[PDB]
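This report refers to the structure that appears directly beneath it.
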Amino acid sequence: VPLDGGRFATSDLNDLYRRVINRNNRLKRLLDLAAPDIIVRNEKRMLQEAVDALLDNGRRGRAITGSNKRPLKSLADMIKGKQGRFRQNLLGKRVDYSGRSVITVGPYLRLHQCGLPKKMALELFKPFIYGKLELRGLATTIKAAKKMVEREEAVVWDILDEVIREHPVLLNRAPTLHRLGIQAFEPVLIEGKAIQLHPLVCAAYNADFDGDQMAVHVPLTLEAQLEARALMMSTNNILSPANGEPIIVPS
Amino acid sequence: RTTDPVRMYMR
Amino acid sequence: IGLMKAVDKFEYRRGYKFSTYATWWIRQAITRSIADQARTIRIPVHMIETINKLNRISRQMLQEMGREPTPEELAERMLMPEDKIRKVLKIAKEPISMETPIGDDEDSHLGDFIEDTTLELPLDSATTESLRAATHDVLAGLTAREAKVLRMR
Amino acid sequence: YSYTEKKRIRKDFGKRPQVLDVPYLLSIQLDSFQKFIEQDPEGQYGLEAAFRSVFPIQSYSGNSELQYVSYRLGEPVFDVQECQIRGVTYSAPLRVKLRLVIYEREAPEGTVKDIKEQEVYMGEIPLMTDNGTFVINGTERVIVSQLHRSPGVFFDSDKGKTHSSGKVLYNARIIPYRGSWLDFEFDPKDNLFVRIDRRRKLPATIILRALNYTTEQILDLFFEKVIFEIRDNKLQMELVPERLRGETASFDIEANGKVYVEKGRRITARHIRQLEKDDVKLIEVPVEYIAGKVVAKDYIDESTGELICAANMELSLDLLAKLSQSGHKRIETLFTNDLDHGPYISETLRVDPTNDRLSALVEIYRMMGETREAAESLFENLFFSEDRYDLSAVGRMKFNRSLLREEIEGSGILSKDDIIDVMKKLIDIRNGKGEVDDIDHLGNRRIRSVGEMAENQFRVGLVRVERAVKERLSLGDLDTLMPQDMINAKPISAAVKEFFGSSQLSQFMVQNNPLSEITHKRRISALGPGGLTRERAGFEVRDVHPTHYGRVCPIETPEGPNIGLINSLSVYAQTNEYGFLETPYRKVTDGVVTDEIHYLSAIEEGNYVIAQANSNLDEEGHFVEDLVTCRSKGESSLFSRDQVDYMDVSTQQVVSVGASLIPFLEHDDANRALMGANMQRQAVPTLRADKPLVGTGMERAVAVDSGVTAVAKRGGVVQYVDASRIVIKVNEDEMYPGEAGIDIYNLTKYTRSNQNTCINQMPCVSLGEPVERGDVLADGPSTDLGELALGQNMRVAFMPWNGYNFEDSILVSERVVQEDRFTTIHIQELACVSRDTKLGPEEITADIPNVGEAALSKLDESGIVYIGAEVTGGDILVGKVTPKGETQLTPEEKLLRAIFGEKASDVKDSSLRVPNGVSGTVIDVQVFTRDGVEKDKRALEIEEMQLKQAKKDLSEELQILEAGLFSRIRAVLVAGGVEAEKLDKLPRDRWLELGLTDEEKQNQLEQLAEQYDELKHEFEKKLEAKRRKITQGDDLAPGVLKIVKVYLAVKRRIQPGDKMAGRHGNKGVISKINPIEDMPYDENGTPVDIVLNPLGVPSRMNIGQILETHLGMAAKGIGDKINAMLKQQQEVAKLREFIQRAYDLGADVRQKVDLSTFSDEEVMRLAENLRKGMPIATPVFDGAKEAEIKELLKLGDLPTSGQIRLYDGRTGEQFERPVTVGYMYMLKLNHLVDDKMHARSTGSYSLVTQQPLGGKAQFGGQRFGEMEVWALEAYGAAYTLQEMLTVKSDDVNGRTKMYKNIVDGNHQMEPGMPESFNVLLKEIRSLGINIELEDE
Amino acid sequence: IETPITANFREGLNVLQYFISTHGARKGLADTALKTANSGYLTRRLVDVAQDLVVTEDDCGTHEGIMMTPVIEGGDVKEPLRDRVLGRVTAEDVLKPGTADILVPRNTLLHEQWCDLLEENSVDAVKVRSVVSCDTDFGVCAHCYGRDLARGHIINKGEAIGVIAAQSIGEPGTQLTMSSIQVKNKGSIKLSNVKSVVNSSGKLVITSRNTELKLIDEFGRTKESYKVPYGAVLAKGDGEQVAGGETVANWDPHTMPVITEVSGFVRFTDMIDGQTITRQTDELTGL
Ligand SMILES: [Mg+2]
Ligand SMILES: [Zn+2]
């Protein structure tokens, strides 16, 4: 692909074929001239070095390197280890409708309610705002609603207030220690730039209030909108599965 | 006990 | 392969040594296989001889002036107009090896950071249904004789 | 005293006598780089060793060579403050003179040939500023010094390899400074083995065969010749009495006539003396005793030369008989007492498969597939070639000091006797004599600075020219070749270019705090090349040895994965001439504590006895008590009065400059303060610069030498002050006759940092005041009158509040935001590039499509924002447009284009817009443009404002400087009389045509006419070249047309959720800003600013924090009475008592300063900067006591415990129990919220796997890791796990259906197949492994 | 060190006392990270081996399995029998010490209401239907796993198992890395599987390796228990009553003696000095 600087960049496979394709051509050119048999057997070495090098670089001997004096990424290292396609792009991934902040404590809440800041929650629900704009008809078209989202009419804060009521949200903290790694709250909107929690569930995460990064998630489908209510509301688990005494202990 | 093909050619 | 073609065009009747006349062949057979082969993009052999005519005298302009060289007197020395010197340097780069570690440690590679201006923005797929939806409406609001005509036009 | 000390004093509590002043805090950096470039005549340092070790170079044909003569560093072509702007490395050219001398093969010494000595440039070398930093590509960088293991030898013994027996394994290892290694290692079967560079193992005699020896010429060196004699009837022998020492009596061990030892009886000390008293030498022995022994030397027959038996074979009853039949009486054998001096090498001669010289030389060449020519030449290239091997005479020094040798100086080449000698000692420790060293003693570690290390690859630069000098010498023509043509000027700089910018050492310069820049030049790493690495590190390498004491601080280290590796050096440490570390000590002589100073090495500390710093010296007498708590040979104990030799210099020297500001460290645990000197390195300068109260005195010694404040080169009186520049007039005694005698100082205005913090200075002098030698002249970004000032003071309480201080969360008022004491500025950077594509050249103009009037409101004609507009995210800075390539579309718009007459555009918007959340003011622009392209409107207009900027300031240089030189025309005039009516009535120009006289007055005609032309010859070139480098274009990258780059400045206020910290490591998140009403307040009517959790005190063991808070209660406790007596405005002499009575308080203070010598207005200005409070100085271990804090607390009319009443703002009533409330110093960190909160609905994607990206700069989501996938299974949310694996991540035909169904009010699921998976499906199909899918 | 800290945090620390106390930090501070790294590798290696388990069927109906016993051997009461069997089910029809008084038709959930009926009697032995005897195809059944502790009832059919066990083993591992036999009180002496003989002194001699002590209350429950090896000497007897604050077992443990159940003369045969062994007589007494 052409790059942002106007140069190019290739993956490592697209020159290793240029080792195999070139050393293929040097063989078919050779056999119709019939060189003696100390040159011809040396040719069949390098294909077996090269059809190695398509399959694996760092296996059979000293690896085949590019200009950076570093080993070339083979086809085997596409599948091998934590760098491969398994643990970095197949099991865990990235996901959309996401965000993060510093965490802080607000004890004016109830148990199931958690904070959610304003100018985070404007991007985090942008498909919800467009649909409810086209349903009331205050927005004539989709592009007009994107034109009106910078106008910031007061009804936009009302339609967002309409849509965030009883729509649950997930709270996360990496790394997940056990089953209480993620819960589900109902949001309550404040005007700041930080996520507020309830103070009793800090011991469940083993998160202390000194600069973590807790992440949010928004369930899209109708079933998961029930599944937050049905399994992972903070009230529906006070029993930590390790041992049948409550994790909601005064800390 | 060598395996690198640089030495195998010059031998 | 150069050595084989050299022997059938060796000629003892000129009487000189073998090693001199042989040396011209495989050196020539080397340099075409550093030109079309061994490169990321197959660059024509006209451009490569200019590069060494540039890059030799660029070392000389560091020697001669004692300072770093300027493209104006380069084209004066290279006997070409200055747009061509401005045209020749735009090819001089290789790829920068997509799995390079642009991060400080082995955390990230450049292949996971390259953006794609190829597919779409997903709002625009919601545009192209709606503008299509309104056009079916106004075509229903058209007179029935004319309604077939712009449809296939 | 200095005048910066006079305008603010600092009461101290020092009791131990401060004896040696704090040294210049950048010694290991500045003294390093002076050794690289300054010309060293003989005892080579720096670049001089790189030349003579390579040059001269004989040609490979053996006819010609070439000689270095002298180098020369030209003047730097650029200056520093524009290299920040253009982004290029400032350097000098490296100019050398070299002489090409050719010998003719015809003549014996044919020097008559072409000698064309010329002066050829090769390479640029970046220089250092006067702070320590380099600039690389227009960025401040710093080289951190690397720790590695010393050259020489290294004895060790690993444990836990042969756990079948558990046998002790001794092994020795010799390591040179550059080249190939050498190792000696043992086995479970008692055999000495040799390994070269980790190959298959090799027995020890193989090198001894290769080193021109025989078995006769080896066995002399180790075994001794036990000589036996058959005297024609029976065998006899000789004996020293300590040779059958503790051995068995196989035979009747007797004398001539006194049988000493019976059968099977041991030989005690009695029978040893029995052989001493009579001195019986020739012991009669039976012939059976020679069995058990091995014959040492080859024995031939006199008639045929044939061996009866060979050397190193066990003799039997045939061979002993046959030597007596050929005729032999004297028999030389070996000495085998395997407890004391035993054979471990005699076992190895039989397992050695090679027998002679070349056969071993074959096998060692066989070790490192497929000659006599090669195998002899290779073994003289390993340990005998000066090219690929060097021992680097500091390596020679420990190599001789380890083996008890006699000389320092020597060679970098091994000697054949020396390899055998370490093999001798290694066998000696198998018996038990001697022992092996350790790794953690610093006598085998070394520091490695810039100038030593910068030469190292620069020698490898000359290797890159060494492979090319031979080529065009031997086969090229000889006389026409100028040597300028053949030395390649490119690669010699290219090797040293690979150092600065792609190492693990060339770090980013931390400019965000002045303390943070000074703890990042005194840091010593253990990473890099040739040292240790991150994962292969160990657990004995991270522990703190008691040789770290005084040389390497044990607290200042990060707590990440590099916890044991990064270490900093102590206060007074230096770098010795060899490279080892050193620390000062005071020498005790007969109890008297002297003023002499000694720097010790690493090794000599274990041989002496040193006392601690807390010994009570009895008034230039000695220690009071008999037992001084000392330390010796790595062990702490109690020793006598007379035996002690040395003493600690000050009590600071276990801590480095980071934590040695943290007051009352002596009452704290180690685990708390380790964050404490790390949580100060992340400070951001506030918009105010307010002094701290409780400090350690080093603020004056950390500010004036960290460079960030201006310093006075020559003391005197200041004539002029402006906010952009100050000048001084030097006193005439320091003035030279060659100068006019005024100095000019430029202050650095608003420029970018490298953590995006503000940098500006502020002049703290006024008009008309004296300045003494060396003082501070301008305040810094975190300075206040020459002291380190990082955070603010605030009044602090301690109680739980309504859960707002639940778990370590701290609380503010609005008063700390109204007085803006926690406000920072930031300066970000924005840029835009203009290119040419294959379709057409882009450009910048404000005529932009799809724009209304509001975004086009505040631009010029050229699409660049005016200098000083306000901005908001979503607007425009640069109006950039591109040639759109003509692509057709789906034909709905095509008839729609034909309905309203839609005009098409070849003008597609790709302009720069402001990133959102960012809102502030744009303060500076500048424009980069090529040379040859016509300079546009904003180019030449900003250049003409650039010209009259530069011209009228450099002309001001000759305005006042020549004004002193315009004054001496008058002095010459006065002699011969000053023409009083003919001097000032006419103007200055007619001062040549006055009344004149003879030769004294026409050499005046040569003096007036010369500096009218000499000083005209001075300034005119500096005008032109300054004009030249501006009116020229730019030498930029291929592909750019013009780049406009715009600095904008944003001011960030405190929000709920900026990180906060104290000064002991207690972190904090500001949870709520509060109106002033319901905060707690005292009985007098002031509120209290910060409330925090009081349950963090015992379970961090930070009783230092409570200890700090009481002093600040006293710190304003002196200050308020001063404010009580200044606005009420009593008197001068009332005040001068009250200050002197205040801070002359403690019983055993070291410092003594009396205000009786000050003038009156000085006291009136000493009252000035004490209104905010009185500072109190406390050293790291020479601290204060609770008796002494309670003294001055009584002076402040305040309760003695300092635990006062309160009232709540919400209840209005009395609290149940009083609260400790005082001043505390606090500060804020760089992890601000707008750096952190970052969210993403719909944006870009990847290229190869169609996933979203990661990063705030690329507007990317969050990672949903494999621990979270395991988390959802225990809940069992089936449907929720699907969207995180199909429709929020992958399916190109899936996820857009979500972006339609949500807008139409249907939250409907539909799954697909993830495009990660078919990549794996196309992956394994490419490996010839047919993976395919069945159907239902 | 022989001299640790003497003074305190309010009166100061000396320099060498401050320097040695750094080792208590930097040894421990580098250990937290390494342990964290190892443990996350361990948690990954626990979810892998147990991934298959879902509760497929309700009640497989297999037969008896493990009998449950307390862990309080060697010291005081540590884990009561009620608190392990809670949340499990009866492996069989189990009784009360009033004989033939069965409380269960072979399977009941043993929640705290029925732990009262266990607590008023003297039961210390109960058959528990473990997960080992469960024999359904590709999974485990609810009557073999019992009470889901996270909700508080029997687990519904389809909730995941192997992750919720591999999670709760993984989490606490962060803080993981950091003669003369006297009985406490009196009690009846009940020791079984024994082979003992009366001494020449008359008391109990341990001539079998399998014997170990058990301190029993007035009922039959165990309170204390200690292991006794071969060749040991007692002063008391079994099936009797002993006193409190009493060392009932006294022998030399440093020897492993070669004690004799047999009675008669001992002769010097089948061992010859100079042939089988040597004779190094006792230097002091001569014998
Ligand atoms: Mg936390
Ligand atoms: Zn079961």
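For chain E, we keep the numbers from Swiss-Prot: what you see runs 755-932, 948-1056, in order.
Each Cβ is built from the backbone N, Cα and C atoms, and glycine gets one as well.
Residues annotated as Zn(2+) 2 binding site in Swiss-Prot, with experimental evidence given as evidence: E:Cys814, E:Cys888, E:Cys895, E:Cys898. Experimental mutagenesis is annotated in Swiss-Prot for E:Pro758 to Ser or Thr, with the remark: Resistant to antibiotics salinamide A and B. Quoted from Swiss-Prot for the published mutagenesis E:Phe763 to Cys: Resistant to antibiotics salinamide A and B. One mutagenesis experiment named in Swiss-Prot is E:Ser775 to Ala, and its note says Resistant to antibiotics salinamide A and B.
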Among E:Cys888, E:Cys898, the one of these binding-site residues whose Cβ has the fewest neighbouring Cβ atoms within 10 Å: E:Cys888
Taking 10 A as the limit, how many CB atoms besides its own sit near the CB of E:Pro758 (mutagenesis position)? 8
Of E:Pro758, E:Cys888, E:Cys895, E:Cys898, the recorded positions lying within 10 angstroms (C-alpha) of E:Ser775 (mutagenesis position) are E:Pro758
The correct subset of the recorded positions E:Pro758, E:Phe763, E:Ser775, E:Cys888, E:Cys898 with a Cβ closer than 8 Å to some chain D Cβ is E:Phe763, E:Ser775
Distance [Cα-Cα, Å, rounded] between E:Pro758 (mutagenesis position) and E:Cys898 (Zn(2+) 2 binding site): 55
Nonlocal residues around E:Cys814 (Zn(2+) 2 binding site), in sequence order (Cβ under 8 Å, 6 or more apart): E:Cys888, E:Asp889, E:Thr890, E:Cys895, E:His897, E:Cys898
Can you name every residue in this chain, apart from E:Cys814, E:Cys888, E:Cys895, E:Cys898, with its Cβ inside 8 Å of the center of the Cβ atoms of the recorded Zn(2+) 2 site? E:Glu811, E:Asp813, E:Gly815, E:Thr816, E:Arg883, E:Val885, E:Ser887, E:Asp889, E:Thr890, E:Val894, E:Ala896, E:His897, E:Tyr899
At a 10 A cut-off on CB-CB distances, which of the recorded positions E:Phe763, E:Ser775, E:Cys895 has the highest count? E:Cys895
Recorded positions near ligand 2 among E:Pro758, E:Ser775, E:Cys814, E:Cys898 (Cβ under 6 Å): E:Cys814, E:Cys898
Name the secondary structure element type, per DSSP in three states, that contains E:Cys888 (Zn(2+) 2 binding site). coil
